[PDB]
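> Mind looking over this structure? Questions follow.
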Amino acid sequence: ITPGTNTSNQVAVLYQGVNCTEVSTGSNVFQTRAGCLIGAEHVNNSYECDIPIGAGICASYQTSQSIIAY
Amino acid sequence: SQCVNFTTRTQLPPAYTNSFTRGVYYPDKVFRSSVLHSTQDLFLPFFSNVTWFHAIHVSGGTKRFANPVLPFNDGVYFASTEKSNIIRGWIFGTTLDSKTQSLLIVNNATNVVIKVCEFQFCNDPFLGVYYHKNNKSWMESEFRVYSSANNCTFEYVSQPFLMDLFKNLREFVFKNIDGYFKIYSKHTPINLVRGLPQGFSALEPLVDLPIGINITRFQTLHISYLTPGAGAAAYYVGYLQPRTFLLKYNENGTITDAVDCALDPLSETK
Amino acid sequence: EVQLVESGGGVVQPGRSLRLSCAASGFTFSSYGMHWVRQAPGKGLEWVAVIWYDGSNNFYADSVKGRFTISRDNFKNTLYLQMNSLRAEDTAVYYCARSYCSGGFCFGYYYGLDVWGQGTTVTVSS
Amino acid sequence: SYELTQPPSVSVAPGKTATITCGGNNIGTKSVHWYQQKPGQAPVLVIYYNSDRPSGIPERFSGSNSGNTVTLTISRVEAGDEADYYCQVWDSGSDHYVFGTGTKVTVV
Ligand SMILES: *[C@@H]1O[C@H](CO)[C@@H](O)[C@H](O)[C@H]1NC(C)=O
Ligand SMILES: *[C@@H]1O[C@H](CO)[C@@H](O)[C@H](O)[C@H]1NC(C)=O
Ligand SMILES: *[C@@H]1O[C@H](CO)[C@@H](O)[C@H](O)[C@H]1NC(C)=O
Ligand SMILES: *[C@@H]1O[C@H](CO)[C@@H](O)[C@H](O)[C@H]1NC(C)=O
Ligand SMILES: *[C@@H]1O[C@H](CO)[C@@H](O)[C@H](O)[C@H]1NC(C)=O
Ligand SMILES: *[C@@H]1O[C@H](CO)[C@@H](O)[C@H](O)[C@H]1NC(C)=O
């Protein structure tokens, strides 16, 4: 999961259909129904889907900007 | 010849820096214009650990600082930052004694010499110059690198020239594959005062020699300025790895930029 | 008081040996490389051997290689020359001389033999 | 071995100058020293580093080394300058200090 390289070089990684224990590995782990998401800060707010991750989970790049999952 | 002996032998501690994005070279000699081309070869990975040392070329004062023997691994990116040409060459081999063949690439003032022989190298390979006051010029007159050289398998002497005895950055890539020792080189005038400069510069193919020997270690050769009686040269070593690189050729064929695919997920997506 | 005093010369038959000496005083002996230069009667100067300031390096002449040995004692300020298998062509006056060593190097680009000894006579005759 | 050539004899009138030629192979790349030896005593360094005089040698002596032309020069020649003169180099190509053949300088 990446915004445009024109925007940033920071990226998040999705391991599809795996548990967040068999897994580079930053301190932003988050277990989605689609797998394990690493490098995205889970957010309790709800916005429009920007980058689809799956199971209703999407990712954006927002503010000190960072990749957030919601 | 006859090796010069030094009673006090020491070597400066190694230091560490980062490769930034240097070491890129042209894998093939194919003219490519305004295109992205992908190739898997022995490349210096971006932001790779680099070990750097100093080549002390003056004594001012009876301590001999010796260059260390470094591993070769799968190939080496060797860079030098100096004003005058202090770094003169290297020796490559496995045992670096008379038991095995050894490659010697040296650059004396006249021409470049490349010889593959059963060398019995000196403990302290020496290249010495003295200043000719009546001619206002430096003349190198000491060359004591090996005590014996028998059963040679390679020799090459380039045409004579006159080497001049604002820093200069001289980059080389050495790759020992399929009996060929391939060397790529690049020279740029750098303005930095300390450390390896950050930037991108594609190394062009210098020459590939069919030496057909095994190389696991190497050592650097420098020049010694004999004075009657502080700005020493600095060299940097990184190691190549089998990597897939995406090179960008402009309209004239120059590699303007590169992407290390396996560096990070962003580069993998690229 | 800078002076060099040779000794040990003598008259000898071919095959025999002889050890020459050169006592130095008045200067820093361990800062100079020491030479031997012989002069056959009526003939020119011939360089014999050199030893560097700390005795770590020594170079010999082709005519004496394998028969002559040079050495120095730095806590006694003395230069030595061991001469074995002497021949009639070794007959000469033997001089010792100093030359300044730059910084661990006694090649002889910047300095020459600035101080010579009186000499010692060696004759080899049957 | 490495050869150092000198003319065997040079004659000069008092007050004039004498030039002594040291002949060497690539001697323009070497550092030549000169020694004066009057009959009966040890030689004396008169020129080192091609052109430098020791502290006591008078300024009449001088050396050059330019264009494969190494030369000892003695202006205002006196009778006391009658001696043998040798050039000397360090030849790293053979690990030998080489002395020239010598030049006898008699004052006419
Ligand atoms: C990058 O995005 C900016 C908008 O912030 C745009 O002006 C620029 O043209 C974009 N870069 C490229 C190469 O299109
Ligand atoms: C992940 O593993 C833990 C312990 O191994 C388990 O309790 C949990 O149910 C697992 N979750 C998923 C989604 O596999
Ligand atoms: C989101 O809200 C839950 C409670 O509904 C809370 O436990 C959790 O820590 C919150 N997460 C963040 C990132 O605020
Ligand atoms: C470079 O190597 C040193 C030890 O050789 C290590 O401590 C350091 O973390 C390395 N740097 C990187 C970026 O891995
Ligand atoms: C060179 O090789 C030959 C045989 O190939 C061997 O007899 C000889 O001893 C070798 N040279 C030396 C110095 O050992
Ligand atoms: C190619 O070389 C020409 C020569 O002047 C230059 O004008 C042009 O900018 C170069 N191409 C690139 C991509 O720099």
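Here chain B follows Swiss-Prot for its numbers: 13-72, 75-179, 186-240, 244-252, 260-300, in order, are the residues you see.
In case you wondered, yes, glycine gets a Cβ from its N, Cα and C as well.
So Swiss-Prot lists these for the protein:
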- B:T20 to N: In strain: Gamma/P.1 (VARIANT)
- B:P26 to S: In strain: Gamma/P.1 (VARIANT)
- B:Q52 to H: In strain: Omicron/EG.5.1 (VARIANT)
- B:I210 to V: In strain: Omicron/BA.2.75 (VARIANT)
- B:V213 to E: In strain: Omicron/XBB.1.5, Omicron/EG.5.1 (VARIANT)
- B:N234 to Q: Increased resistance to neutralizing antibodies (MUTAGEN)
> Among B:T20, B:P26, B:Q52, B:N234, these being the recorded positions, pick the one whose CA is nearest to that of B:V213 (variant position).
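So, spelling it out, the nearest of the recorded positions is B:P26.
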> To the nearest Å, how far is the Cα of B:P26 (variant position) from the Cα of B:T20 (variant position)?
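One finds 19 Å between the Cα atoms of these residues.
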> Using C-alpha atoms, which one of the variant positions B:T20, B:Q52, B:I210 comes nearest to B:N234 (mutagenesis position)?
B:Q52
> What number of additional C-beta atoms lies within 10 angstroms of the C-beta atom of B:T20 (variant position)?
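Its Cβ shell of radius 10 Å holds 11 other Cβ atoms.
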> What's the CA-CA gap between B:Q52 (variant position) and B:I210 (variant position) in angstrom, rounded?
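Counting only the Cα atoms, the answer is 30 Å.
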> I'd like the number of other C-beta atoms within 10 A of the C-beta of B:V213 (variant position), please.
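Other Cβ atoms found within 10 Å: 8.
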> Could you state the CA-to-CA distance between B:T20 (variant position) and B:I210 (variant position) to the nearest Å?
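Rounded to a whole number, the Cα-Cα distance is 35 Å.
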> When you measure from the Cβ of B:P26 (variant position), how many other Cβ atoms are you left with inside 10 Å?
12
> B:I210 (variant position) has how many other Cβ neighbours within 10 Å of its own Cβ?
16
